[PDB]
Amino acid sequence: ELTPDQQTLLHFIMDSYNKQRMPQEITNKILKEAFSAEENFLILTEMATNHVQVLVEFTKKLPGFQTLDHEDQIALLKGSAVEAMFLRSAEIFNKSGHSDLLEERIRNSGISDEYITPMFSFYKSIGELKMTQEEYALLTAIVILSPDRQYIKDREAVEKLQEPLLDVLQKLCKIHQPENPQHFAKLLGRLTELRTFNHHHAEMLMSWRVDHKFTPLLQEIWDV
Amino acid sequence: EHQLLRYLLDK
Ligand SMILES: Cc1cc(C(=O)O[C@@H]2C[C@H]3CC[C@]2(C)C3(C)C)ccc1N
């Protein structure tokens, strides 16, 4: 069903999505470091940093992003970082435990259960759609290229980048889940759950600010 | 917003 131009678009997206590496140096710390609330928090700081790093790298290569107004580019990057990040951490969580040690660190890092619980529900809610890489990539791109973010000046230029991505996803849903015609709608339904992390994340940041220190990049991406 | 992000986008 994909047209030549849809294929071309899908390949660019996949090329860029696959260059995203969680560095070994960081995954190594998940086992190699001692556990305490402090060490765990440092590790998470570093992971969050890498997620945002990788988001920027992915974003800048999305077709048409470089043609956007430079202020709108920044608004999209800040607007989408939480959702993009939670989505990526789902993918990493579900594709060795390993996963187990990471889970343990998250659950001991000065984060209240009020936020941990939904985080892990979400990882489960994502994992039973059994999403392919293509689906993760396109969703991430759809999240990033949202015309509904605060401060955007030219919302139409964003919507024109986003819409084609949504078409490609709809067809992919029909090719990889031909027996479930509600799949596309389920993927989009998980986006509304993903959005609830904007509020949770701001609250986690607010309670961490009890003498705790953040990297430069996390300071800029979230204004803190 | 800011310099670090603009740098990371431009490089
Ligand atoms: C400012 C700041 C933010 C985070 C963060 O939200 O990211 C965490 C890492 C993963 C584990 C919990 C996170 C929210 C995650 C799912 C992205 C972690 C540390 C830190 N110093």
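Just so it is clear, chain A uses Swiss-Prot numbers, and the residues here are 258-352, 356-470, 472-485, in order.
We read in the header that X-ray crystallography, 2.3 Å was used to get this structure.
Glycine is no exception: its Cβ is also placed from the backbone N, Cα and C atoms.
According to Swiss-Prot, the mutagenesis experiment A:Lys289 to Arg carries the following note: Abrogates SUMO1-mediated inhibition of ligand-induced transcactivation at ABCB11/BSEP and NR0B2/SHP promoters; when associated with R-132 and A-291. Its own atom aside, the Cβ of A:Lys289 (mutagenesis position) has 9 Cβ atoms within 10 angstroms in the protein chains shown.
According to Swiss-Prot, the chenodeoxycholate binding site annotation covers A:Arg345, A:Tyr375, A:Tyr383, A:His461. In the three-state DSSP reading, A:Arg345 (chenodeoxycholate binding site) counts as helix. Taking a C-beta cut-off of under 8 angstroms and a sequence separation of 6 or more, A:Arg345 (chenodeoxycholate binding site) has the following same-chain neighbours: A:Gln277, A:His308, A:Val311, A:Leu312, A:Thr400.
The Cβ of A:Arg455 (mutagenesis position) has A:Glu340 as same-chain neighbours under 8 Å, each 6 or more residues away in sequence. Secondary structure at A:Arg455 (mutagenesis position), as computed by DSSP, is helix. Among the mutagenesis entries in Swiss-Prot is A:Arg455 to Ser, noted as: As a heterodimer with RXRA, impaired transcriptional activity.
Neighbour count (other Cβ atoms within 10 Å of the Cβ, all protein chains): 13 for A:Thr456 (mutagenesis position). For the mutagenesis of A:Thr456 to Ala, Swiss-Prot gives this note: Impairs transcriptional activation of ABCB11/BSEP. The structure shown keeps the original residue.
Under the heading of mutagenesis, Swiss-Prot lists A:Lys474 to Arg and annotates it as follows: Decreases transcriptional activation SLC51A/OSTA, SLC51B/OSTB and ABCB11/BSEP, no effect on interaction with RXRA and impairs interaction with SETD7. Its Cβ taken as reference, A:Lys474 (mutagenesis position) is surrounded by 10 other Cβ atoms within 10 Å in the chains shown.
Residues listed for chenodeoxycholate, A:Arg345, A:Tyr375, A:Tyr383, A:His461, cover a largest CA to CA span of 17 Å.
A coil conformation is recorded for A:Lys474 (mutagenesis position) in the three-state DSSP classification, outside any helix or strand. A:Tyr375 (chenodeoxycholate binding site) is 11 Å away from A:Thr456 (mutagenesis position) when you measure Cα to Cα. Gap of 3 unmodelled residues flanked by A:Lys352 and A:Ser356; Cα separation 8 Å.
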